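Student: Please find one structure pasted underneath; my questions will follow.
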Amino acid sequence: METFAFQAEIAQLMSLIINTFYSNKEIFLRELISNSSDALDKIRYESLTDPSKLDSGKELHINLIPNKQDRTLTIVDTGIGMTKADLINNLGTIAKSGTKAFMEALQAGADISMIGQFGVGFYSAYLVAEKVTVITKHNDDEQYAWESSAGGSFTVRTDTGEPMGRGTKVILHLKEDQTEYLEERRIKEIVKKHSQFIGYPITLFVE
Ligand SMILES: Cc1nn(-c2ccc(C(N)=O)c(N[C@H]3CC[C@H](O)CC3)c2)c2cccc(-c3cnc4ccccc4c3)c12
């Protein structure tokens with residue numbers, strides 16, 4: 001496991017999100033599903049030039065998996081996935097400029113729900129989660145785990161869990177007062193409102 005520090009302003013935004021009183025927290029799910037959809041778009045588009053891109057798995061889907069025992073909600077997709085370089089460097093570059101623009105907009109009166117426009121919708125996870133674990137497999141790299149509790153640092157390690165073939169799992173370790181997002185009716189309500197026209201099948205697992 002390697003440990004990395006966030007730059008000051010990303011750290012500020014993550015703190016803002018994880019701490020703030022904002023009642024409309026359900027928008028986290030729309031943002032993560034949008035990320036999954038974007039990932040699925042990218043691998044599908046690549047496969048149009050090179051069909052072998054799908055040797056690591058043909059199915060293009062999104063699963064939502066609640067676990068009441070672990071107090072986790074996991075968003076699983078079979079999109080393009082992320083390399084080590086994505087997890088440490090490339091997404092850090094995107095996050096830096098996106099954070100800068102979002103924070104400016106917030107100063108000017110924009111709402112937290114607008115976060116996804118700035119390309120940092122991922123951070124909305126911290127509205128409902130104390131810790132976020134990202135397990136990912138990209139065609140060009142090994143399986144990795146990225147993890148952060150939004151306290152100024154994140155970690156990256158090779159992941160020894162079940163091989164995924166290709167794609168991403170975003171595991172939300174939910175805050176104690178945010179367990180409604182484990183409930184079937186609640187998740188279904190949110191998906192219908194915010195994510196009903198996503199171009200990939202979304203399966204809501206139950207327990
Ligand atoms: C920022 C971020 N987002 N995120 C995410 C999630 C799901 C998917 C998914 N479901 O695939 C996804 N996919 C995209 C990958 C890149 C492709 O170009 C387009 C699809 C993107 C992360 C996942 C893990 C980590 C980070 C992160 C955030 N802050 C940092 C700040 C500094 C340094 C590194 C940082 C890394 C991110």
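Numbers here mean position along the shown chain, with the first residue as 1.
Determination method: X-ray crystallography, 1.9 Å.
Here the Cβ of each residue, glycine as well, is placed from N, Cα and C on the backbone.
Reproduced below are the annotations present in Swiss-Prot:
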| type | residues | note |
| --- | --- | --- |
| MUTAGEN | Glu31 to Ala (Swiss-Prot position 47) | Strong ATP-binding. Strong interaction with HSF1, HIF1A, ERBB2, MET, KEAP1 and RHOBTB2. No effect on interaction with TSC1 |
| MUTAGEN | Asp77 to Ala (Swiss-Prot position 93) | Impaired ATP-binding. Strong interaction with HIF1A, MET, KEAP1 and RHOBTB2. Loss of interaction with HSF1 and ERBB2. Los of interaction with TSC1 |
| MUTAGEN | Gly81 to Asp (Swiss-Prot position 97) | Abolishes ATPase activity |
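Help me understand the surroundings of these features in the structure.
Tutor: Counted within 10 Å of its Cβ, the other Cβ atoms near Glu31 (mutagenesis position) come to 22, all protein chains included.
Using a 10 Å radius centred on the Cβ of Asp77 (mutagenesis position) and all shown protein chains, the other Cβ atoms total 28. A strand conformation is recorded for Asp77 (mutagenesis position) in the three-state DSSP classification.
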Student: When you measure from the Cβ of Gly81 (mutagenesis position), how many other Cβ atoms are you left with inside 10 Å?
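Tutor: I count 25 other Cβ atoms within 10 Å of it.
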Student: Between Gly81 (mutagenesis position) and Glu31 (mutagenesis position), find the distance joining the two CA atoms and give it rounded to the nearest Å.
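Tutor: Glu31 (mutagenesis position) has its Cα 16 Å from the Cα of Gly81 (mutagenesis position).
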Student: Between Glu31 (mutagenesis position) and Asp77 (mutagenesis position), what is the CA-CA distance rounded to a whole number of Å?
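Tutor: Answer for this pair: 13 Å between alpha carbons.
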Student: Look up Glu31 (mutagenesis position) in the DSSP assignment and reduce it to helix, strand or coil.
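Tutor: DSSP call for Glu31 (mutagenesis position): helix.
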